[PDB]
Amino acid sequence: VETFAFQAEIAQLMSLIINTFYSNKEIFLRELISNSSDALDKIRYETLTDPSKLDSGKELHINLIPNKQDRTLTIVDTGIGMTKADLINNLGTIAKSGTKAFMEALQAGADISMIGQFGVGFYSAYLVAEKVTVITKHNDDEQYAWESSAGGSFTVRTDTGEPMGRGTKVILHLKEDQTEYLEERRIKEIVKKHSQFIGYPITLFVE
Ligand SMILES: O=c1[nH]c2ccccc2n1-c1ccc(O)cc1O
């Protein structure tokens, strides 16, 4: 198990998110589904020039799996996935995002609301989760599990668990007061309101 520090600005962004009373928390699901769609688009385009890219799995979809017993909501996609390097760089640093302008924008006009337009939508997961685990398999690497309960650091380790072929699974370990996101009716309404036009099947697994 390797432990890494988040880039300073990401750590600051996470604390803000972690501690906010921002009301419209449901946007977290929109952001994760939008990230999954992007990942699926990526593997799908690459497969136009090289069909063998789908040897790890031909299905392109997104599944939502609430688990009331474990208090987890899991978002699984079969997109392009992430290499170890991608995990460390993309979830650990500002990378390609507009993080700095977002951090500045506490004086522009928008609050916590425009996160997704600044390329940092992923972190909205911390509005509802005390901890996030990301399990991922990219065609070019082994399967890895990234995890963080914020606080400034994250871990990365080889994942020997159930093989996924290719894709990314985000497991949200929900805060005790955010269990509404495990309710079928709530999940349905959020998908309909924010993600209805996503170009891949989004399937809710009923408990
Ligand atoms: O695993 C991934 N590879 C990607 C490539 C491009 C965009 C998003 C990508 N993702 C990705 C990132 C965050 C998620 O919540 C889900 C994902 O599938």
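We're sticking with Swiss-Prot numbering for chain A, so the shown stretch reads 17-223, in order.
Each residue, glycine too, has its Cβ placed from N, Cα and C.
Swiss-Prot has this to say about the protein:
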| type | residues | note |
| --- | --- | --- |
| MUTAGEN | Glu47 to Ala | Strong ATP-binding. Strong interaction with HSF1, HIF1A, ERBB2, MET, KEAP1 and RHOBTB2. No effect on interaction with TSC1 |
| MUTAGEN | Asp93 to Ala | Impaired ATP-binding. Strong interaction with HIF1A, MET, KEAP1 and RHOBTB2. Loss of interaction with HSF1 and ERBB2. Los of interaction with TSC1 |
| MUTAGEN | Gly97 to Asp | Abolishes ATPase activity |
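Distribution of Swiss-Prot features across the structure.
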{"residue": "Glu47", "record": "mutagenesis position", "contacts (Cβ under 8 Å, 6+ apart)": "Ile131, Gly132, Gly137, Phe138, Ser140, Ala141"}
{"residue": "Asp93", "record": "mutagenesis position", "contacts (Cβ under 8 Å, 6+ apart)": "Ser52, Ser53, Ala55, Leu56, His77, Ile78, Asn79, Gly183, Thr184, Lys185, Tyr216"}
{"residue": "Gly97", "record": "mutagenesis position", "contacts (Cβ under 8 Å, 6+ apart)": "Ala55, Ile59, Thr152, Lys153, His154, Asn155, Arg182, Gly183, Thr184"}
Suppose we screen the mutagenesis positions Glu47, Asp93, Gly97 by Cβ distance to ligand 1 with a cut-off under 6 Å; which survive, in sequence order?
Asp93, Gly97
Can you tell me the three-state DSSP label for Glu47 (mutagenesis position)?
helix
